[PDB]
Every structure is written in C-alpha cells, then in structure tokens.
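Beneath this line is the structure, given in structure tokens, with notes to follow.
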Amino acid sequence: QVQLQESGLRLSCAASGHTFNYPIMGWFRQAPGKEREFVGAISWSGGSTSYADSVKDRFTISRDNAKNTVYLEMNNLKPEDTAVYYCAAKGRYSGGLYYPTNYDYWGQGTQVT
Amino acid sequence: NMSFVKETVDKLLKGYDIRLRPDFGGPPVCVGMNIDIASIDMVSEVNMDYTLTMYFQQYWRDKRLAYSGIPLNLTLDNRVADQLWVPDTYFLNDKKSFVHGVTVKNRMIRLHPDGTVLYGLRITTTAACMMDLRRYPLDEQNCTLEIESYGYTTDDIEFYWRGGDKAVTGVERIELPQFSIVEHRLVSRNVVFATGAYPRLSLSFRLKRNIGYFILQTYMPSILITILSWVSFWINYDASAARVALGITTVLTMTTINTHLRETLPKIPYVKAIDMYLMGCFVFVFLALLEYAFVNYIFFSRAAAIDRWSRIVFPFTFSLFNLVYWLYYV
Amino acid sequence: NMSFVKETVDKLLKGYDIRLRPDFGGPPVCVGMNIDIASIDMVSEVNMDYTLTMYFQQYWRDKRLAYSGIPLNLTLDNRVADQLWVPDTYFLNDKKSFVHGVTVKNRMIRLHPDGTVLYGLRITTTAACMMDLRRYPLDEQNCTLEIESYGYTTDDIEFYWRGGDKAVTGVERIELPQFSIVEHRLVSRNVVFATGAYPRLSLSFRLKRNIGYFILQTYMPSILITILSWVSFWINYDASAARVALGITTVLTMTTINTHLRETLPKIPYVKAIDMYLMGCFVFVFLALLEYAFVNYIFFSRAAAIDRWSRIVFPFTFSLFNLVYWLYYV
Amino acid sequence: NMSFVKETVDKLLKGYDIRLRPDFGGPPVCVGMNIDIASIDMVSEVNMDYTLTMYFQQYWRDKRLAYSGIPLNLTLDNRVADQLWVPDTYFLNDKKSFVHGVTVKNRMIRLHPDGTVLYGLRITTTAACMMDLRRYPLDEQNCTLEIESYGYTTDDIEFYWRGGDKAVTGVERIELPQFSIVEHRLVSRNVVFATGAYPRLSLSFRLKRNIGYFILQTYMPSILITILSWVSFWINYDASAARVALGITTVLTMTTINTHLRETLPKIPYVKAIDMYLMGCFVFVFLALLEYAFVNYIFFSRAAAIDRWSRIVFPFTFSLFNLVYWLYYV
Amino acid sequence: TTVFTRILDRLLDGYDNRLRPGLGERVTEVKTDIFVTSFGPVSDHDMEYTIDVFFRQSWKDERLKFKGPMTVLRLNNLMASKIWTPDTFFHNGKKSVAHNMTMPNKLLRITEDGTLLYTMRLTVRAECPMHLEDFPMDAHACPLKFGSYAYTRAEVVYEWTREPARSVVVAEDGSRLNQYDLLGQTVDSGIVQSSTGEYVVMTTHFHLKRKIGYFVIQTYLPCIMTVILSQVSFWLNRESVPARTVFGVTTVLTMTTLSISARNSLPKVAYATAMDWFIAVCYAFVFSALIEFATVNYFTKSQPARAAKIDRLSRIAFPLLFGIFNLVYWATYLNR
Amino acid sequence: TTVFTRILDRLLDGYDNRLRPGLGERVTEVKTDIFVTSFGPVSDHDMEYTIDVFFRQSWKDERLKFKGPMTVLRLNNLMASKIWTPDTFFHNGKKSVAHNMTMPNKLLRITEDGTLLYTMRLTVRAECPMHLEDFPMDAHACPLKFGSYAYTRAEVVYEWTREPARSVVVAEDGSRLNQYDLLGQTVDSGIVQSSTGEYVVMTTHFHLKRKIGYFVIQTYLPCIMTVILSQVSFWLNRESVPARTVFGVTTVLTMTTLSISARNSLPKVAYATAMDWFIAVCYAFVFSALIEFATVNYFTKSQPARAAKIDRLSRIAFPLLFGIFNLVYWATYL
Amino acid sequence: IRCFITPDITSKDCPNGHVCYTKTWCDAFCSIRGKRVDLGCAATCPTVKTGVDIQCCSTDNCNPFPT
Amino acid sequence: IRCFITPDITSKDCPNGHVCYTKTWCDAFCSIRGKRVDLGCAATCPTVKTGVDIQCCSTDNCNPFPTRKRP
Ligand SMILES: *[C@@H]1O[C@H](CO)[C@@H](O[C@@H]2O[C@H](CO)[C@@H](O[C@@H]3O[C@H](CO[C@@H]4O[C@H](CO[C@@H]5O[C@H](CO)[C@@H](O)[C@H](O)[C@@H]5O)[C@@H](O)[C@H](O[C@@H]5O[C@H](CO)[C@@H](O)[C@H](O)[C@@H]5O)[C@@H]4O)[C@@H](O)[C@H](O[C@H]4O[C@H](CO)[C@@H](O)[C@H](O)[C@@H]4O)[C@@H]3O)[C@H](O)[C@H]2NC(C)=O)[C@H](O)[C@H]1NC(C)=O
Ligand SMILES: *[C@H]1O[C@H](CO)[C@@H](O[C@H]2O[C@H](CO)[C@@H](O[C@@H]3O[C@H](CO[C@H]4O[C@H](CO)[C@@H](O)[C@H](O)[C@@H]4O)[C@@H](O)[C@H](O)[C@@H]3O)[C@H](O)[C@H]2NC(C)=O)[C@H](O)[C@H]1NC(C)=O
Ligand SMILES: [Zn+2]
C-alpha cells in the first residue's frame, strides 16, 4: 500500500509503504477533454526513464531514494500544457506502461498552467 | 452400453474444429480457474525464484461437447485433450515449467452432460519473484504466481477464481525450511497491452523469514569476538605481545567469519543488513587495535587514562550501534 | 455464425502451400519485428553469456490468408502455426533457447482481414556476448542479440524494426541486482555480400556494474589490514613478539582474503583490477614486515629514524598507489 | 541396378510383421552383443555412478530379411530400424541414458545377404555401481554394466558375447583422470528362475584409484605439521609463549586442513581411511600441546626428563601408528 | 504364424482406448505391485530421494478376450498405446523418468481370459519432508504415494496383488544409501479427498535412520578437543599472559572454523538442531574460559590469593559443567 | 507459381530415401565444410569444450534432377526429411544439439544438376583429452572428428570442399576463451578401422595455449613472498624465540592456505601437475626454515659460536637454494 | 546318469557327477519372477543351507525342471 | 558523378560526391556468402588500406555491382 504524494516548473512526488512491490512510477496528464493521456516513466531502481514523444528533451525526470522521491521538471512550457497532473505507481507484472488502467495507486491532481 | 458411449463420443468429436474457441462470434467464454498446491519445493535467493507444484484445474462451458442420454460425467483419457480446444493459459513469471509425465501425461479431462468441461494438469513451475535483501535476513517477501491467456483478449476469454477465496487450497499444509507463509491472496485484473486488454489472475504469498538461523552463529560469534576486543582493553598497557596478538587474532577471526559467511550467503551482489552488521563489528575490533596503538605510542613517545576511557566508551558505543541497527531493521 | 467462420477458415487453409513464401515471384516480403522483454534471468561471466526472456512478435502481410465479411481479427490456436508459413528467423549469437510450453506451446496467431499475420512467441534465449574484464568490477559491458534470416537474402525477405525506437519495450522491467542498463540501441543492417544482401537486426544493451557490494567487501577489509600494518609501525622497535605477530598475521589475513575472494568471485582466470589492488595491498603489508626486519637487524647488530621514515612514507605511498589505481580504472 | 535394389528392399519390407520375432515357433533367436567403449566421461562417488559412452552393436539372423543376387552388405537409413524387429534389450543398472542426435539419431542397420542383421547404437549411459569407500583413497572399485532382455526368456531369445574377450574394445584407450582401469571382464549368465531362464550379460571394470594427487595434500601437510608439533619439544621447558604458539597454531592448521578437505572432498558422509589418518595427526598434535601443558604445570608448581621422554616417544609412536595404518590399508 | 497376426488384428476391432473397462457397469480393480531395485540416494539438501522400481499393474478387460493356441501373448509399445491403461501417478513425485534405452521399457501381456498385466521400469524422485530438529540423530519415513490421477474411487480402485507387506519388495543387494541404513517398509491404502473427488491412494513409508559415525568422528570430536584445550589453558600459570592470551584466542579461532564448517555441512534451515545447540554451548564454553583468564589476569597484581582461588575453582567447575552438559545432551538425543 | 509446386511434387515420385545415391553404382562423395561461429568455453574440469558451427555438406543425387526456370530451390524441413542425407556424426561428441530456434535451423538447396547442399547450425560439446602435467604452462590440441556412422569407406567418402587449410574457418571476433589463446588449427582426413569396417574420419585439431599471468600472480607470487619471509626469519636475530616461533608457524599456515586455494583452482587429476611441485618445494622450504630456527635455538644457550655459524650459513644458503630452484623450474617449464 | 544339470542348459547330464543337487532359494526376483531354481551334480550329497530345500538323488529319473 | 551507394543492392544516384570508389575487401567472413562489398561516394578518393580492392571511380556507373556474385 504505497501512498503517493505530490509537491510543487518543478513537480516532485514522494512515495511510502511497500515501494518495492511497485517499482515503476508514472506521470500522467489529464486534459479537460481527453483522459489521462501521456506517460513520463521512471524506475525506482537504476533511474531508467522513458518519455512520450511530445515531452522529449523538455520534461525530464530524476529520482532520489534518500527520501524516496521522483522529480519531474518542466522546461519550455507552452500555453496548451495547462492541465492537471497525476503521479501513479505500477507493479512488476502490470503490463504496458502507456495505459493508465495498469497503474494501481493514484495521487491527487496538481493543476499547473 | 459401451458402444453407445463410443458412438456418442465419436459424434461429439467429429466435425469439431479445435481452432475455434467456444462462442467464437458470441460473448467471451468464462474459464473458472482452480489450484491445489502440493508443495513449494524450493525458494532460492540466488536466482530470486521458487519452485511450486500444483494441481491446476480449468472449468469452462463448451456447448459443442454437450451429450444426452448418459447421466454419468464422462472421464476420458488424457489423449482426448489433444483433440479438443483448451485455453491458452500460461504463467508470466515462470522460468521453466513442465507437466509431469510419470506413466502418463498427468492430465484429466472430465466432460459433463451440460457441456461443462474440466481440464486438470499437474504442473511444476519455477516461478520468479524478485526479492529485496535490504532487510535480509529480517525481510518479508511477496512472491506471486500470475496466470494469463497468451493469445485471447478479454473480449474472447474471461478468467475468474472458482469458489472465491477458497479456490486455492493446500497453502496451510506447506512447511518451508526457512520461511513461513503468513498469508495468501487472490486477485483478478485486466491488463492492457498494445495488442489488447487481456485477463489476469494472481496468487501472492507473503513469506516471512524465520530468524533462528541468523541470530545463533552469525550475530552471536561476531558479538562475542567484539567482547574479546573489549577484553583486550582490560589486559594491561605494557604487555605488548599479549594485547597485540589478541587484537590481531580477533581481526583474523572476524575476517574468517566474513569470508566463510559470504561463501555461505546466496551470492547476491547487494548490500544487506548482515553485511553492514559484520562490517560494523570489524570496524569495532579494528578501532580497538588502533586504540591500543594510540596508547602505546603515547606512552613510549596518559596510557591508563586512555585505557579507562576506552573501557567506558567502547561498550557504550557498541551498545548504541547495536540498538540503532536493531531498531532500524525492525 | 460458427459455420460461416469455420468455412471461411477452411477456405483460407486449402490452397495454401507452406513451402512458398508470400508473393513467391513478387517483391520481398517485409517482416516487422517487435520484442517485449520480460526479464534478464542471469548474466554469467564464467560462460560469457546472458539469459533473456521475451515476447517476440513478427508481423507480415500475406494475401493468401486475406478474408472478407468478418470485421473481427480472427485469433486462432497456436496449432494453426503448423499450417502457415512463417519466417525462418534465428538468433545468430545464441547457445540455448526454447519456447515455453506451459499447458500450451506458447504461440499466438492473429489473422487480420487485410491479410496481415501476427506471429507471437515467448522465447527464453541464452545469448552469448563478449565480456572484457580488465576493469572488473568497474567494467562496462555491451551485450547484443542478433536476429537474422537463415536461408533468405534481401531479395526474398526483408526485416525491419516496427515503430523504430518503440520496437523494443519492457527495458524498465529488467531488474538485475548487480547491473544497471544504461541504454539500449536498435540497429537494422542490410549487409551486402557478393552473393546478395542479407538482412539483420541488433538489439544492444549497455550494462554497467554497480559498485556498492564489490567496493565494500573487496576493498575495505584490505585497506583496514594495510592500516593495521601501519599500526605495526607505531608499536616499538624492541617489542619483537608483538610486531612480528602483528605483521605476519596481517600477511596471513591478506592471503585468506585473497584465497576466499578467488573462491567467491565467479572463476575468471584472467588479470583484473581487483587482483592488482589485492596484490598491491599484499605487497604493502609485506614491505611493512620487511622494513621491521631491517630495523630489528640494524638495532640488534638508527632504528628510530627508520621508524619515523616509514611512518611518513607508507601512508603517502599507499595513498599515491590508491589514487593512481582509481584514476587509471575510472 | 538402383531399381533392382529398390524393389528388393520393398519386397523384403513388404508383409513384415515387426511384432513377431524371427522364428516365432522355432528355437530362440541368438542375439550376439558387441561393445566399443568410446570413453568413460565421469565417475562420481557422490551419486555412486559413472557415465559410459559406447557403440553398442547387436547381430541376429533373420531369415525373413535374407536376399539374393546383391553381393553387398546393404546399409539402410536409420529410419528403417523403425520398420524391423529388434531385441528388447535394456541395461539393468542405469540412471539416465540416451542415443545421440547430432544431425541424425545415431543408428545403423546393415542387412547381410545371408539374413544376418546388424543393429548399432551410440549410447551414453549413466550406469550405477555400488562403491565401497572404507579404504578411500586407497579403495579398489568394481563397476559393472548389466545388459538384459526385458520380456523374452531363454525360450525366445539368447544373449552371448561375440569373439569372447574380443567382444569389448576401447578399454585400453581410456584415460580417466582419477582412476586407472586395472582389468575388464565379460560374463554371460542365463540366470535360471522357476518360470524360466532369463539371459544376462555383464561387462565389469575393476578399477584402482591412483594415489599421487590425494597423497600430497592429504598426508604431507599433516605429517609435516606433526613434525613441527614435535619440534615444540626441542625448544625449552620455560619459554612459554613460543611453545604455546607453536602447538596451538599447529592445531589451528590441522583444523583448517580438515575443514578445507571437507569443502573439497566429494561429500561421502561415512568413515574412511582419510578421516582416520587426519584424526590421528590431529590427536598427535593435541597430545603434544597437552604434553607441554603438563610439563608447565609440573615445572611451575623433572620437566626436562618428561621433555626428553616425549622427544624419544612421540616420533616412535607416530611411526608405529603410520606403519599400522599403511599395513591395514595396503 | 499367421494365426497370431490374425488374433492381434482382431483384438482391437471395435475397441475404444478412451473409455475404461466397465465405464458404467462396475469398478476397475487394479492390483498393484512394486519391486524396488536400487533405492537411490536421499538428498536432504534437495529435500527428496530417488528410487528405481519395477511397477506392475494387473487388471481385467473383458473387451480383449480371445481364443487361440497360446493362452498368453505379448504386445509391442504401439499396441500398448492403442489400449486403455490406468493413469497411475505418484502423488509426491518431483521428476521421474520412464526408461527408453533401446525400446520403451514396458511390457503389456494379455491372457486369454482378458487379464492384462502391465509392467514398466521407473526412476522416481519423490519429495521427502524431514524434521531435522534432531540432526544427525534423526529418523525419517516420507512415503511413496501413488494412485489414479483422473479416475475417482467410484471408477477405479487399486489393490495390493499379494498381502500388503509382501507386495512392495526391496532388493537386498540394492541399497544405494551412504548414510541412512534403511530399516523397513510400511505399506497401506487410503482415501484422499480433493476438489474433484475421492481417490484411492496407496502409501509406502520407507523407514530410515542416520549414520552418526561421520558426524561424531568429524564434527563432535574436534569440538571436544578444542574445548578441552580451553580447559587445560587454566593449568599453565598466572604470570604468562602472552602464552595464555594466544592460547585462548587461537582456540576461539579454531572453534570458529569448526563451527563454520559444521553448519556449512548440514542443509540450510531456520530451526536450530542438535548440532547447533552443541556447537553453541561449546563455543560459549570457550568464550567463558577466555573471560575467566581475563579476570584472573585482572586480579593477578592485586590480591593474588583471589586469582589463585579463581583458577582453582575454575579448574574443577569447568570440566564438571562440560561433563554434565555432554551427558545430558548425549543421553537425551540417543535414548529417544 | 504453380510450376514450382508441380516441380516439388514431382521431385519425389519413386524416390527412396532409404538408399543412398548409387547404392550399387558408385561411392557417394560428400564435400564437407565448417565455419566456427564461436569456440565455446573450454572446461578443463570436464575435459570438454563447446563449439558453435555452421556445418555444410555438399553432395550429388541424380534422382533429384529437375528442369525449371530457377536453377536453385530451397526446401523446408518437412521435405528435407523425405530426402536421403548423409549420416554424419561427431566421434568425440558428448551432447550436441541442432538449433531449433523458431524453425529448425537447417537448409537444403538443390541445384538443377542434382547437387544437394545441406547447411545446419550445430552446438557441439566435444570432449578434449587433457595432459595437465605441465599445468599451468600446458598446451593442448583439442580434436574434433566427424564422419559417417553407418556407411563405411567403400560406400560414403568425405572430403574437404575447397582446401583443407581454408575449409575450416573461425570467426575472428568469435573466440570466447577466458584462459586460452587459439594458435590456429590443423585439419586432415584419415581412415579409422572398426569392428564393422573402415570409416572415413575428418579431423580438426584446435591448438590452445593457456594464459599464464593469472596463475603466475595468484599462486606463485604469494609463495615467493612466504619463502622470502622465511629468509627474513633467518635474518632477524637469535634471542627472540617467541617472535621467530610465531612467525614460522604463521608462515607455515599461510603456505598451507595458499596450497589449498591453488589446488581448489586446478581440476581433479591423479598426478603431479608441475604446480604441486612448486607448492611442495615452497612448503618444504618454510618447514626447513622452521627446523633451522629450532636447531639454532638448541645451541643458543651453549656453544653460541655454532649457532652463529649455522645462522650465517642458512642466510647464505637458503636464498641461493631457492634461486637455483626457481631458475631450474622456470627453464624447465618454458 | 539322469541328473538334469543346469549350467543354464537343463537338458544335459553329467557323466562325471555321481549324485544330483537341487537348490531353489528365494532371492532377488522372487516375488516377480519365481524361485531361483538351481540344479547341478557332485560326487556325494553335500551339506544343507537354511531357507532352501535340498534333495539327494540316484542314477536315473532324478530331477526334471519343476513346472 | 553518378555512382552506387551500398545500403541497397543498387541505388540510383549520388550527386554530392565528385569522386567515388568501390572498396571490395576481405575480412572475417570472407569465405561463406561471398566477399563483402561497400560501394562509396567519398568526396576525396579514400586512402588505401593494406590489402583491399579499391577500384577508384572516373565517371558515371562508377561502381557497378559485381556480376551475379562471381567472387
Ligand atoms: C554496443 O556494441 C554494439 C556492437 O558493436 C554497437 O552497435 C553498432 O552500433 C552502431 C551505432 O548504433 C552502428 O552504427 C551504424 O549503423 C547503422 C545501420 O547501418 C546500415 O548500415 C549500412 C552499412 O553501410 C555503410 O558503408 C558505406 C560505405 O559504402 C558508409 O559510407 C556508411 O556510413 C555505412 O558504413 C548502411 O549502408 C545502411 O544504410 C542506410 O541507408 C539507407 C539508404 O536509403 C537508409 O534508408 C537507411 O535508413 C540507412 O541510413 C544502414 O545504415 C547506421 O544507420 C548508423 O548511421 C549513423 O552513423 C553514421 C556514421 O556516423 C552516419 O553517417 C549516419 O547518418 C547515422 O547518423 C551507423 O553507421 C553499428 O552498425 C553497429 N554494429 C553492429 C555490428 O551491430 C552499439 O552501438 C554499442 N552501444 C550500445 C549502447 O549498444
Ligand atoms: C566384480 O563384479 C562381479 C562381482 O560383483 C564379478 O563377477 C562375476 O564373478 C565370477 C567371475 O566372473 C563369476 O563366477 C562364475 O560364473 C561364470 C559364468 O558361468 C557358467 O556356469 C554357471 C553355472 O550355473 C551358469 O549359471 C552360467 O550361466 C555359466 O554358464 C563361470 O564361467 C565361472 O567359472 C564362475 O563360476 C560370476 O558369475 C560373475 N558374475 C556375478 C554376477 O558374480 C566380476 O568378475 C568383478 N569384476 C572384475 C573386473 O573382476
Ligand atoms: Zn576457507
């Protein structure tokens, strides 16, 4: 039971509970019209990262296990990016990364302009 | 009559297309799973895998195999399984699975008058569950066995546990050597891939390690050699041969313990609680020998003052470190 | 309808010659490869290989299997793969591989209305990759999987990664305890020979060995024993028993650590960085014992001058050697 | 000429009932065995077995397969063996065996014009033999391969070696790493029971373990450590640290030797000659240390008289023990 | 002769191997017999044991009656595979193999009265649960269990051919046990419940002992000499601090090596065994002896009478304590 | 096109795979060829070595002649099973495996003039007899012998395709030898007599030289420092009995540990491996050094001149003795 | 002489031997294959072992193979 | 100016490089499948390595493929 929590561009997400059972960490964007759409992925161990095509070289992810927190940083914002963001956790056998239904524990929406 | 059953079976099998699943154009076929665990023969941290053996039963309704006039539930030989359609069920995390073939391929086909079919196998899987050894040997693993349909999507096939939580049995009878099955849990999900949304079932055991192997000859000897270093503080300040031999032989014993226990441990190049504990003990005996060095150099350049300070401090510092380590890893 | 799908499938199978590839007289058939990595089971340096497990999908357009009137994508049993042509793909660098057969030979065939054919397998391969170990345990390896066609050149077949860099997925799922996949690279080659041009695909992982285990047990005990020799300098010049016991027991401890590391590390009869470091530490403790012997011979046949010189020199020389080693192997 | 042989073979194989043995109502078929040992790949005392690769030929006269007008020994493809009767031969003392399959599953069928049929296999059998390790490493083993017919008694089949002692070859060209084949024997026993007589053949190798590799580390370190323990008697009767360190370090060395041979020896939980010798040497060094302790207690409470008594007695006692050991185990 | 060929061809006319004898008329009585040839080595580390058996199953099948000159006849493996046979399997098996050396090691004989007899050769590897609390003074049974896989008690029933104790037979020459010294067998029958139904299960316990000679010669005795060296450490003197110090610490090192080897020998477990308790007690004895010397040396400069009294008391206290502990341990773990 | 299907169907009409080409007409001639993709690890423990190769065999079959548009046609494994193929097997094999990765890794091309070419991928775990007398300086010639199993010399004869030396080819990048260096190969052919008949055997010896640095460092250098430490014991003094005693016993213990580890490195044999000679000589040297100190101590309380003379002679002699022993050993084994 | 001697061929009789020798013990394949029937001949009726029967013999009509 | 570039069996045109070369070379894997080829369009005719069939271009066609894989 991993209780995710976000924090304020820069946006970090700290985790707790049984983190090892949910190694994979995903960052989802929920637009007003279309549902949770793209994925910023990062593994807790090794820091291996994977981004959607639209958010390559502009949004980047790091991690720090001293406090068990990932850090997604926005660079070169465009006006259409105004939306709410979710931080979610995913297990070792939950299937594909780019589908929100595979993710178990969802966090609170952080609205950013 | 035997001939009546023979012609009924031939009538069922003739014109039977194994390739097409039941209700090909219709709704997905509901396959009820069931497991009876015989044993967990092995749990190796070397490969992060465990060997499981189980009677794996699958129940599904197939109207093509419905027969009338024979109230008995037909139990046919295993070879009939080759001529029928069976679900493409497989385990994701298995490393090497096989069906036992002692005197026969260990399979059972049981037809029913209403078209219900029971397909049972005896499977020995080598499942893979990743284990974190940060708290080893004070760890608690969550080893899981997951079941999916390889080809068919959720629109074609549907999985569920037959009997709810009572589906999986035999977990209580298991007696692992160095583990205790705290709880077993059953879950059903739909997993979305690029191809489509497949069904999944999961059976997860929470295994808690039993700390009887790791307190009596891993922590105990290291602790007692540390006590012998403390004794080295208590001997004198001028008996150089005795104190030096005691300190360096304690260091040698700690190195022997560390080397042979690393040979004993299951070859996981990762930091573990036992490793930090033993390195702490090694640093403590090393610091004791350094303390004697400081005493001897200072006198032969107060020796009694430093010796008494060490007598007071080293037991207190080691007790503090031991308390911190125990609370941190518990 | 059951009958409609049955007769459609029967129409597809009849008139199908498995011996002939799609468009036998026509242009080469383009095959889209795709891989989903489940896990890397192990990476053995004794054999210089690694065990990979994956879902291996191949897409190819076949007009002989095109059907109309059924908007659904027909998913058939794995046994249908016997009756269809499939590419003669194989992995050039391999030693042992198999398709998992846990209740079904793990394959999936998914015909499409436009004739496209999906052929998915679940393969547990054992690929062979070279491993330089001069910088072990600071080494950085490059392992590869080389997919290729056996009989067909580019004229008859053609390979391509599907989705480009998106072709291979599941790299995040890999959890090696002693490695961290820095990156993966996909390379499609059309290697032109005199006889013809042969296609090939390469999936190359760049592995880096983490140093959180090797550094600690391999280097901290040796450094501490060298510091205990340094303690052996400071004792005296007339306490013969103490200094002799300390030096020679440090030598014995170093030999014990070296031999048990030989028994522990995975049997590479080859010169490595760790061997150089261990022999450097051994030579340092050996020189400490030797200079004490020189001091004893000089004193019993100034002694304090040599002791002060050793105190000044040995820490500096060891720090210089350690710095040179670390800079050379980084 | 090609068509003539083709129709001859077709005539021979036509109307051939594999179920009926040659001369079903007549006297028993005499099957002549023959073996060519390629190598003996392994001899494990752990599992009490040995691997044996061999070419196993069987000759028997089948009048049904006789032909005329073709003065040649027709060598047919291996698959033809599936269409011919063969003896139901098996090995009574196997654990796991197989026929090699490198490019062809290794058979040879050769039909001679007089009806004689040669059936040759290439078999790698893991045969089992009782191992008697009381005298290990001076043991003297006798491992046998036991060929037998499964169903047929002497009234249907008959076994016999071909050429007598010349039946088995290749023994001389075997060079085991640990053993040396002293002698090999062939026996033909038609073992008689109440139901009937059942054929049996035995190929027995009498082996002698060479003693030139175990001898060094088993004896010379232990023996020479015992000599050092004797050297403890020659130092003094008042120099306490030297004598105590000598005795106790010799004891430590013996214990280390014993534990490392435990780690190295092939895991036979049973008393053997090596254990007796190692305990003899350990008891000798232990008695030397206790002798010094007794001398010290007497002196500090003649000492030189007891020391001289030990000086003469200990080498004599050790030589007597060694002589008794060698005579008992040789 | 052609008569045998005609009989063999006529036997399987209208025969269905998928169905069993008396599918809805009676219950198949399968008289079972086992002849153990080897009884391969037990593996406590692997938690299993190997066995090599001739397995025989005799039953009746009226569909395969005939008349001819020969009352009994034999079948190849093809005709055997074309005929229904019981689906016997071993409940506690791990990975067995049916030998296929030159031809598949099976034999299906048929009598004129429809009596089928199916003999075959197996190398079973059955999991063997153990209770190593009394290691190495332990005895285990861990039976071999077998029965039908698909057919419940209402359809197939197993029996012992002759009397039960005489059914399972073990070759006296073939033991293949290095350390266990197999004692006897206990065969019986029972009914096992399951999710599918009630199954007849034949059980055969193989009672086993353990050979204590290797452990007493190789582990217990070196421990005894090392602790006795710790014992005689007291008798030397009080003034020779270096000699007694090196004596005690090297004894500690020797016992560390012995304990390490002893526990590495026995298989990995959590619960403590007899070996663990004996080694722990003796190691604590060595620790106590060296602490005793340490306090003696502490009190050697002031009140030497107290140090002499401590040495005198220890010289009698420690051997008696070790002796009573040894007596209690050995009596408890051998008289059981 | 239907023409190719008709040709394939008409290829096997009256064909008999049981009989080789010209079973009473001529001697079948199979032209073999090997391309060693990889030389797997050599296991001195098992005296075996793995090798991954492309095995190619070309021969002629007049029964499979055909006229058509394309001269060459490739058959799948189902059709190849119905065509006679040679009975090639490896004499010194232990457990080989033909790769079956996705489809059976084999190919059978047929030319219009009946020339069959049969290629396949093999992983042969051959057996290499070892002579470890010169361990770790030993050099080996691991053999690989292959030939027909059932067909004798009078029936089937093997040949090298283009030339002996150029036939067998080893991939430059594919070596896969941690502790060995491949000194080329030597190929040839011969006739082996057997109980059944004379058989053509095609042999290839791979020359391997053991890498020496690892063994040199790990085993020999610690032994050299231990004996030098015994020489240091001679050099120290005569009065310090406890220091010299502890020093010698710990030196003997160190040599014992080194001997044990060096033995665990090398594989099981039944003879002196030329490193056990070195270890035995070093252990004898340290043991003799301890006895030398002991007998010096026996004459230190009385007759000190004899003790001093013995110590001086030991200092002069023991380094020289080990020097000449090292020179003899290194000259002998290089 | 009519001692049916079994050197695995229970047809031929021994002119040299004077009196038969029958021995049918139960070892090995006893419950599966039958008693270990074993005939022979010697100059006189020899000793008797426990657990297995013994009958001496004469010139003619001595010991056919039991069936 | 119009030569053939190696990625396909035969390309169409190569405007950028004035000079031009063939570079058919022997290496590992020179026996089976024939001899490897790499037709090239270097703006300067490349330096010659110790043993290689660099037939440097002059005009169009420039580096025609070997006929039917003769070598
Ligand atoms: C770990 O180790 C492994 C093993 O060593 C490493 O893998 C190697 O990885 C390299 C980097 O990924 C890779 O480099 C390249 O190859 C790519 C594929 O090339 C195909 O190659 C042929 C070769 O032909 C050429 O010969 C010409 C002379 O005649 C020469 O001028 C030319 O440069 C080639 O060398 C190409 O001919 C072929 O061409 C194509 O052309 C068609 C034409 O229409 C295009 O449509 C195609 O898209 C394609 O472009 C094809 O490329 C190649 O694409 C790469 O190109 C990049 O670099 C070059 C040189 O810097 C640039 O010119 C390009 O513009 C491009 O930026 C590159 O050459 C190795 O081939 C590979 N080796 C093996 C054996 O697998 C791995 O990298 C290591 N690291 C990791 C993390 O794994
Ligand atoms: C070690 O292995 C075996 C012991 O475990 C040992 O076995 C054999 O022992 C002797 C010597 O070979 C054999 O005794 C003899 O039998 C042969 C065979 O017999 C004829 O006569 C009897 C009479 O009844 C018939 O029954 C036979 O079929 C046959 O016609 C005689 O020729 C000899 O004179 C002698 O009487 C014994 O049978 C062998 N087998 C067994 C199972 O003991 C091996 O010899 C030993 N190995 C080595 C290499 O020496
Ligand atoms: Zn060790």
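For all residues, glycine too, the Cβ spot is worked out from N, Cα and C.
Long-range neighbours of G:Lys23 (mutagenesis position) (same chain, six or more residues apart, CB within less than 8 Å of its CB): G:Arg36, G:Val37, G:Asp38, G:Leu39, G:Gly40, G:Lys49, G:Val52, G:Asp53, G:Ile54. For the mutagenesis result G:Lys23 to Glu, the note given in Swiss-Prot is 2-fold and 28-fold decrease in affinity for Torpedo AChRs.
In Swiss-Prot, the entry for mutagenesis G:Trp25 to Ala states: 11-fold decrease in affinity for Torpedo AChRs and 6-fold decrease in affinity for neuronal alpha-7/CHRNA7 AChR. The structure shown retains the original residue. In sequence order, G:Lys35, G:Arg36, G:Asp38, G:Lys49, G:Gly51, G:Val52 make up the list of same-chain residues 6 or more apart from G:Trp25 (mutagenesis position) whose Cβ falls under 8 Å from its Cβ.
Counting only same-chain residues at least 6 apart in sequence, those with a Cβ under 8 Å from the Cβ of G:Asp27 (mutagenesis position) are G:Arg36. In Swiss-Prot, a published mutagenesis experiment is listed as G:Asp27 to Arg, annotated 31-fold decrease in affinity for Torpedo AChRs and 50-fold decrease in affinity for neuronal alpha-7/CHRNA7 AChR.
All protein chains considered, the CB of G:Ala28 (mutagenesis position) has 18 other CB atoms within 10 Å. Recorded in Swiss-Prot as a mutagenesis result, G:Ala28 to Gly carries the remark: 5-fold decrease in affinity for neuronal alpha-7/CHRNA7 AChR.
Taken residue by residue with DSSP, G:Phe29 (mutagenesis position) is part of neither helix nor strand, so it is coil. While the structure shown retains the original residue, Swiss-Prot records the mutagenesis experiment G:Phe29 to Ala with this note: 12-fold decrease in affinity for Torpedo AChRs and 74-fold decrease in affinity for neuronal alpha-7/CHRNA7 AChR.
Here Swiss-Prot notes a mutagenesis experiment, G:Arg33 to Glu, with the remark: 767-fold decrease in affinity for Torpedo AChRs and 339-fold decrease in affinity for neuronal alpha-7/CHRNA7 AChR. With a 10 A radius on its CB, G:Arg33 (mutagenesis position) counts 17 other CB atoms from all the protein chains.
Among the mutagenesis experiments that Swiss-Prot reports, G:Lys35 to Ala is described with the note: 11-fold decrease in affinity for neuronal alpha-7/CHRNA7 AChR. Classification of G:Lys35 (mutagenesis position) by DSSP places it in coil, neither helical nor stranded. Counting every protein chain shown, the Cβ of G:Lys35 (mutagenesis position) has 19 other Cβ atoms within 10 Å.
Experimental mutagenesis is annotated in Swiss-Prot for G:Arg36 to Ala, with the remark: 16-fold decrease in affinity for Torpedo AChRs.
Under the heading of mutagenesis, Swiss-Prot lists G:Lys49 to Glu and annotates it as follows: 3-fold and 53-fold decrease in affinity for Torpedo AChRs. For the recorded site, G:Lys49 (mutagenesis position), the DSSP three-state label reads coil.
G:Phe65 to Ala appears in Swiss-Prot as a published mutagenesis result, with the remark: 7-fold decrease in affinity for Torpedo AChRs and 15-fold decrease in affinity for neuronal alpha-7/CHRNA7 AChR. Here G:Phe65 (mutagenesis position) comes close to G:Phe4, G:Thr6, G:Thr10, G:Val37, G:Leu39: these same-chain residues lie at least six apart in sequence, with C-beta atoms under 8 angstroms from its C-beta.
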Self-check item: Most crowded position, judged by CB atoms within 10 A, among G:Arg36, G:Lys49 as mutagenesis positions
Solution: G:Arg36
Practice problem: List those mutagenesis positions among G:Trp25, G:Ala28, G:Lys35 whose Cβ lies under 8 Å from any Cβ of chain E, in sequence order, or write 'none' if there are none. | Solution: G:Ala28
Quiz prompt | Neighbourhood of G:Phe29 (mutagenesis position) by C-beta distance under 8 A, where only residues 6 or more apart in the same chain count | solution = none
Exercise. With a CB cutoff of 8 A to chain D, go through the mutagenesis positions G:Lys23, G:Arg36, G:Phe65 and name the hits, or write none.
Key: G:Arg36
